[PDB]
Protein chains: 4
Amino acid sequence: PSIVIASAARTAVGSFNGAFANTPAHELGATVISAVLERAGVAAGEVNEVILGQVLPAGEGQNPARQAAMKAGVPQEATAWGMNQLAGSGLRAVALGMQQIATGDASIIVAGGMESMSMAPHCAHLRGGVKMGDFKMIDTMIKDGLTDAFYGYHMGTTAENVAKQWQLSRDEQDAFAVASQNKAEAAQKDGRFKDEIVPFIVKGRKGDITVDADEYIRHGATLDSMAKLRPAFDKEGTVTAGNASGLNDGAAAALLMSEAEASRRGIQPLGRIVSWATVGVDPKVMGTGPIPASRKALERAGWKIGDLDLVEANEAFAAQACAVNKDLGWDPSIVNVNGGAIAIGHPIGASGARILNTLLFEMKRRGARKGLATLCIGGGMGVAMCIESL
Amino acid sequence: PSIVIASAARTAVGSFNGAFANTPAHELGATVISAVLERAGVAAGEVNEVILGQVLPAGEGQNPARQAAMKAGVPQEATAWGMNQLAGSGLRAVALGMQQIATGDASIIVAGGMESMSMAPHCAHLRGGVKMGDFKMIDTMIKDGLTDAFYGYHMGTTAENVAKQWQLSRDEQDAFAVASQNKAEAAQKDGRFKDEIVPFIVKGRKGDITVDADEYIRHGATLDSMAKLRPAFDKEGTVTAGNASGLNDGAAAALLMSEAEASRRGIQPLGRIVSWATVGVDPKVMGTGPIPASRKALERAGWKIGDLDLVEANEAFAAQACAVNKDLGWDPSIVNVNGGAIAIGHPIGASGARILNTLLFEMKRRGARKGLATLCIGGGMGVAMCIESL
Amino acid sequence: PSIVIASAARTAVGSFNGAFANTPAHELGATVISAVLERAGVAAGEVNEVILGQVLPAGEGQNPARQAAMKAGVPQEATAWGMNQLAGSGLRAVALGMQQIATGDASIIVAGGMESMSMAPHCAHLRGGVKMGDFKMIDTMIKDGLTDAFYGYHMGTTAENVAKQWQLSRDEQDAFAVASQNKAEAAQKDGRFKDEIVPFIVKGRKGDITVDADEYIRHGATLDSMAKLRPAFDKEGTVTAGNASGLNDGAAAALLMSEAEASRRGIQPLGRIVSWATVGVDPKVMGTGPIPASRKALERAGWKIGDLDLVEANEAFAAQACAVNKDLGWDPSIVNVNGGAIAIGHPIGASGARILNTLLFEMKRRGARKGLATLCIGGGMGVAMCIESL
Amino acid sequence: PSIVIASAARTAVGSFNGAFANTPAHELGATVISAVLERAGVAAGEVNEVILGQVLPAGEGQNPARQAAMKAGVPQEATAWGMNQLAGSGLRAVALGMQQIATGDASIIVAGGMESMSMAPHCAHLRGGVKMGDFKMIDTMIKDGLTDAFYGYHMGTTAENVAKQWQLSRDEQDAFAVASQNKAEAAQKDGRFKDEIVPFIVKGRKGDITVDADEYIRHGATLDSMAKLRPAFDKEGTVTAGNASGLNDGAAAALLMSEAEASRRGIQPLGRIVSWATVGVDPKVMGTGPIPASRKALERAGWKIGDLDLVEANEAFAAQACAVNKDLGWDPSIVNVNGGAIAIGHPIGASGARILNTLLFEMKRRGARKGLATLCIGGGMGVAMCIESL
Ligand SMILES: CC(=O)SCCNC(=O)CCNC(=O)[C@H](O)C(C)(C)COP(=O)(O)OP(=O)(O)OC[C@H]1O[C@@H](n2cnc3c(N)ncnc32)[C@H](O)[C@@H]1OP(=O)(O)O
Ligand SMILES: CC(=O)SCCNC(=O)CCNC(=O)[C@H](O)C(C)(C)COP(=O)(O)OP(=O)(O)OC[C@H]1O[C@@H](n2cnc3c(N)ncnc32)[C@H](O)[C@@H]1OP(=O)(O)O
Ligand SMILES: CC(=O)SCCNC(=O)CCNC(=O)[C@H](O)C(C)(C)COP(=O)(O)OP(=O)(O)OC[C@H]1O[C@@H](n2cnc3c(N)ncnc32)[C@H](O)[C@@H]1OP(=O)(O)O
Ligand SMILES: CC(=O)SCCNC(=O)CCNC(=O)[C@H](O)C(C)(C)COP(=O)(O)OP(=O)(O)OC[C@H]1O[C@@H](n2cnc3c(N)ncnc32)[C@H](O)[C@@H]1OP(=O)(O)O
């Protein structure tokens, strides 16, 4: 089996309670679904299944993947499901879809992720009844997204642990963050994100608004402004809101089919999926996940690390990002060339399809042959995928 | 590629706010994961991944499937993820596991489902705030489990749609339900759930309790107690509390590996998976999903309906189940031989694994060579899987 | 001016989530208003104002006093208002009614209090929105009723403060508590609450229930059952659920007019109000409020402590009740002759009026000439009223 | 007894979720208490009681009036209590305060009201429990403040009832409303609210903000702006957001003592309370309440309507204000000379004190000898107070 990405698309990443503050994930989803269909010239009638990574579905109704697909125009006869491996989710969905094709179960799959961290509700278990006493309304975004289920503290605390292990100074984390911002503002301005982004129309009462730019990138980001910030978790620590990514909203998708199918339709694919791997690590240092993941995927692809021409490695925190780069030893000048999530944002279930978008379109534009996408995963996991240009 | 269910276990299904009223899904999940390992004689450290269907994860912490796997002693090295195709989630998880092993990405998978409908919280989106006026706190079990996203109404209203299209009377669904209650009562007393069920220890403060029996089945179920119930959804309707399944809690799972590996380990498998399928249908008549999904599966196995020795066809509603039997035309004496969900319970994300567990242990008990398991899915889909004993 | 109490009534006192669990305070209020009118031979058309103490009006609608008055058939031309001096409220309401008559602003007032602790809601401020992080749903009963606003701790902690300053042992508190129960039981069995109580009909769907007995009084209370309880507020503390009053529902009221008006009508009044007083104390030892208030009220009446024939002093906690008795030195045999709040219950806003009811019917029964009613108030206050028989 | 108002003060009236959006009512209250004291040259140690009207206390903690008094430095020996007769509260507190002094129960009282509509929580009764389905989180400001308890509709509907009975056109209402804005604007710019307002410091993390000006008054209000609005309550109705008052925060108070005590201390009082009255009306036309109350107060004073030099009549709705003016026949040019609540706001429990404040400082400024303050009250009441200058 030879499976290709025929097309891909993503929304802009919206800031917490910004452009997409009242926009449900399945609407962002539906827009990306329509985009990948139109970009490859495949009708929505020909899609067999839609697979979407989503971490925070509380309150959005039955199977939001099926809602995304129906709104996109996919017919009732196809199928649609969601899945959750946290930040890994959106890239893992892409691997799952490839498997559907490889085992002769489907011809054409749309896979990716969607998230609205904005729209995540607060909740409380209330059936028994609260006879006496205050009770907590729990923020589901914090509880289901950002808190370790075993140790009970924030993901940023695991970033703290990774920093300590690898002895990464505050100045090393800030300098990395300022580079990711500077790279991102540069790509934005030079038009390097227009290709991958499909504009979203936010319908309203007193006017439609078109959103086509990443609103979380901060312009003119400087080391001095990074150095002014207070530590955000450990009170004499090194992780801040400046060297960690944010809470964001968006969606992203790819259309997969067999190489042969693409050639029958005259489609020029963005890449062939050569290998993928998922691996587990200690949850206290979950940011190490991408290391055994990226190395296992490379092993499956039969490739050496120096064979890679481009990498996209999710930047949840500057700490885990510096460490991952240090261990694997690949050339920093080929990693996150258009910036990473510290700058662009981290819409969790979507992020893995997001970075895959960035990779595929950058690989197309510089003529790169081989690349890899990798992310760390809360609870101690990593996921990775190798991509080769045709 | 030939993939087999080495082993399988489920919990008793508990009634709503009943035995597992304060038990999170991942604990019921950890208990079945450990039982599949034990029953097979496989060490937890040999498990590559745990895949669990779960529909209602709100408030349960990051990646509940990872929480289940970790409490069951599966090492940190392994991976876990959750997925949602509503009531088909648990069956689909098994197929996804199968796929992991057939694409050469894994050796040993634990797959199934888990659900606590009792532990599901109420929620509201409150980030923008509520400037003025009343607002609703939403039941996430109804909103995310039992309400159609497209038309707005309860799943029982779809069952009513199918009762009118297939012209099924209230005496025909009442007859169906009592028969299911009688079949499930006779099975329980006969000892025929003992093998599949693993006891679960409810940890309390004033005493542990060991749950090893389904508590939702009602004994001595009469047609008159059925015929004295007012309709739940349509006031001139046929669907009532008694001819529809309940709200339940439980978990259900299966250990997957290749046939060659089952033989190297000296494991005699419960069955070989031969084909599966999912298909979509008109959401208004979602209960019909199992018709095309069973047909596609049966065709992907090269089988005729006639070949089948045993079928488990989830009874969400008597209306949908009466209708599926009518269209397919298999012998109703080989369907849900030990009762159905009307009797037993319908723990949504878990139900598809549940009915697989009953199918496998019954097929072994009687000596049946071929089995089909199938379920309808909210939003309008079906899933099915063909099993063959060795 | 001389103001009399022409008539008085109270409902039975309901247990927390017991007989009155779903009855709003204003329906209790209305039954008592009707009763005081009937008992005096005064028509509702003659009432000028209704004044009701009430601590916990949240969720009850606009001005519950007006709702109570209107339901009892008091004409729209009358006025009605609520007030809050915490447990002082129902007694203060009577002094405020007496003031409207003394200043010539009204002729006939109904005053007292009403409280539904069971029907108190939980609440949160949600207008600004909750951008990120958990929030508490606050129990309004605990927050508005039972928590000190200055120090942040439960009223039971101020009882601990008093026990420590007055060196009152757990043994002494428990004996006081068991004596309260035993006196209240005896009084109930002997019929001594019959006169003061007006029966309340709790309307239902499957039948009405009449409630005319205090349900919180525990029959056969033992010293062993007080002695086994654990401290409720301080782990080396002495105050327990046994030697504190409970959380309760009820209403109580009195009909006030000038002495000259009672004589024109041919009414035999229950008592003349001779004096009242309210004084502040340190919040930390609020249970001491009755000391300065009783002494002030006695000064104003021109009476010595030894002149009193009967005293009702509210027993919020055994600790403060004991301290009050010690400081004042009145003969304990004339205090709370029929038990107090430890046994009967403490429906906050109604209690001041409840104990006045008990005092007036007992004075009448035994022919006592001079009486005092007093209560402590959260936030550090005391209220007292001197009554003389005619 | 002759009782005088020695001094008075109010905060600026804040807009809904505006300047006081996170300021509890008791904080606003404490500032006004300190101000009346400072203005009269009376020490906090001399105050016997504080009486504060307040409609919406839910969530604020035990007895907010005590909390306000304590914050202002009134000694623990003094007493404090809240009351609620709706928009009547803040004026009625003054009359209650006058009564304490007239019956010789106190010498120095601070009386007024406070309200934070912004801080009013949402609530639900959750004790019994919510077994299944959605439930309502009720806005306490609307339920307890603005909804009639007998008919279930907004106060705005009662305004429509009045407009209908009195045949008041939309253009007459919109003219009154624009006049009220234009008079308030003029008075604000001329500095006529300076004397009555005490500045409130809103303590902020990143800077304090001093609030000394009424923020709800619209500058340059046009008739065309009123004329374009949609009816707010009845779809062919006449009452709009423009010709109704708003939802607002504020506090207001007066220091009261005997005329002879003022003389001893050398205080030139703002006024002598000559009479007061409260009367009920039909709830359906509650806006007519000022008519019978103002006539009763004038009767009790021995004054004809034409003896009055200045009137303050609260403007809940233009409709009722117009009705009141037409029935009473007072010269409209002496009524609400500096604008009314349509322009300044309506902080419910504080409103009656706010209008008293305005009346006293205007009477002083122009040398008017005879004044009257009156307001309508939800549930069908009126309150009125007559003042004479010394
Ligand atoms: C495997 C995984 O994927 S784990 C990853 C999952 N995602 C996460 O864990 C998210 C991690 N981040 C978070 O949880 C949150 O965004 C936090 C806690 C770090 C920050 O949240 P907040 O406390 O609300 O920080 P916020 O975004 O407001 O920033 C704080 C201040 O720093 C400023 N700031 C941040 N970055 C910069 C910068 N580069 N330059 C200058 N100023 C900056 C902001 O403007 C802000 O100022 P303000 O509050 O006066 O307006
Ligand atoms: C794709 C899919 O899978 S769609 C399927 C998804 N599943 C569902 O939608 C679940 C459908 N069922 C439901 O929603 C609910 O069970 C309902 C609304 C139908 C009824 O449940 P509830 O409203 O919570 O009521 P409850 O479970 O307490 O039972 C109601 C009454 O019927 C009685 N009852 C129900 N069945 C029977 C029976 N077979 N014999 C005798 N009595 C019965 C109960 O004992 C109870 O009686 P009571 O009022 O005298 O105490
Ligand atoms: C000025 C003023 O007014 S301040 C006063 C205001 N009012 C108050 O502060 C009320 C004080 N009391 C309270 O707040 C509460 O009732 C508390 C916290 C003390 C106890 O509340 P709860 O959690 O409902 O405890 P609860 O009433 O169920 O009692 C606990 C146990 O003690 C037992 N108990 C209580 N009294 C007795 C007794 N006399 N004999 C035997 N057992 C007893 C109960 O039966 C119960 O037993 P269980 O746990 O085995 O079932
Ligand atoms: C006896 C008694 O005391 S009963 C009195 C008790 N109080 C009440 O009953 C309160 C009555 N008022 C209310 O309930 C509310 O203020 C309402 C329902 C009338 C309006 O409230 P809201 O829903 O928040 O509407 P809002 O105040 O935003 O006004 C709506 C629009 O009209 C506009 N508007 C308001 N006043 C004016 C004006 N004078 N000129 C021009 N436009 C105006 C606003 O700017 C707003 O425009 P926008 O939303 O595009 O920015």
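One is the number of the first residue shown, and numbering goes on along the chain from there.
Quick reminder: no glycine exception, Cβ is built from N, Cα and C everywhere.
Here Swiss-Prot flags B:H346 (among others) as active site, proton acceptor. Every protein chain considered, the tally of other Cβ atoms within 10 Å of the Cβ of B:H346 (active site, proton acceptor) stands at 27.
Shown in sequence order, B:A87, B:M286, B:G287, B:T288, B:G289, B:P290, B:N314, B:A316, B:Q320, B:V324, B:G382 are the residues of the chain, 6+ apart in sequence, with a C-beta less than 8 angstroms from the C-beta of B:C376 (mutagenesis position). According to its DSSP assignment, B:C376 (mutagenesis position) is in a strand. The feature active site, proton acceptor is assigned by Swiss-Prot to B:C376 (among others).
Experimental mutagenesis is annotated in Swiss-Prot for B:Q62 to A (Swiss-Prot position 64), with the remark: Slightly lower activity. Taking a C-beta cut-off of under 8 Å and a sequence gap of six or more, B:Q62 (mutagenesis position) has no contacts in its own chain.
For the published mutagenesis B:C376 to G (Swiss-Prot position 378), Swiss-Prot gives the following note: Loss of activity.
Of B:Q62, B:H346, B:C376, listed as recorded positions, those near chain A by the criterion of a Cβ under 8 Å from one of its Cβ atoms are B:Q62.
Taking a Cβ distance under 6 Å to any atom of ligand 2 as the criterion, the recorded positions B:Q62, B:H346, B:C376 reduce to B:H346, B:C376.
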